[PDB]
Every structure is written in C-alpha cells, then in structure tokens.
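Shown next, in structure tokens, is the structure this report addresses.
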Amino acid sequence: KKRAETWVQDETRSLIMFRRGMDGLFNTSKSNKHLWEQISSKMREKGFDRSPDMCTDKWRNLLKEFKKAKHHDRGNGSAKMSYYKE
C-alpha cells in the first residue's frame, strides 16, 4: 500500500540529475543494469533508503507524462543547457 514515506522533491529532482547526467550512456550501452545500480546506490548514499526497482518504475511514468504526444500537452517548461568534458 501507500506508506507515509514517499518520493519527495529532493529525491525526485536528484534521480533525474544522476540520469540526465549519465544519459549519454543509457543510449550507448544497451543494458543499463549497472547505471541503474550505481545510481540507486548513489542517490541512496546521500541519505535516502530506496530500492532500484522503484526508481525504474517511477522513472518510466515520469517520461510517459513528459512525452509531448499525450492528450493533455499543456503545461511544460523548457530551459537552455550546457555541455562539457570531464
């Protein structure tokens, strides 16, 4: 069921951060088994006890909504970005 502790801005925002950053990989590497593992552990280390399975499920939904091909596509905000090399 739905327990007290749930996805909070802190985590949510973070989850995307770790991803958006290591995204270029997900594309190259077919199997994102590691990425998902490293991420879960990373975002968790900060101080949030959460499982990887959840991060994957939640992420999937987050995208579905983000998609610009939905019945209701009114309410999105864009922003410039920057790239660099380690």
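Chain A uses Swiss-Prot numbers throughout; the residues present, in order, are 81-166.
If you're wondering, the header gives solution NMR.
Cβ atoms are placed via backbone N, Cα and C, with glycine included.
Long-range Cβ neighbours of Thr86 (mutagenesis position) (same chain, at least 6 residues apart, Cβ-Cβ under 8 Å): none. Under mutagenesis, Swiss-Prot gives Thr86 to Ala with this note: No significant change in DNA-binding activity.
According to Swiss-Prot, the experimentally introduced change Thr86 to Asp is described as follows: No significant change in DNA-binding activity. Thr86 (mutagenesis position) carries neither a helix nor a strand DSSP state and counts as coil.
Listed in sequence order, the residues of the same chain lying 6 or more apart from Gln89 (mutagenesis position) and placing their CB within less than 8 Å of its CB: none are present. Looking at Swiss-Prot, you'll find the mutagenesis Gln89 to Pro noted as follows: Decreases strongly DNA-binding activity.
Contacts of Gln118 (mutagenesis position) defined by a Cβ separation under 8 A and a same-chain sequence distance of 6+ are given as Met102, in order along the sequence. Among the mutagenesis experiments that Swiss-Prot reports, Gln118 to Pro is described with the note: Abolishes DNA-binding activity.
Following the DSSP three-state reduction, the secondary structure of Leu143 (mutagenesis position) is helix. Note: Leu143 (mutagenesis position) has no non-local neighbours, i.e. no same-chain residues 6+ apart with C-beta under 8 A of its own C-beta. Here Swiss-Prot notes a mutagenesis experiment, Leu143 to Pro, with the remark: Abolishes DNA-binding activity.
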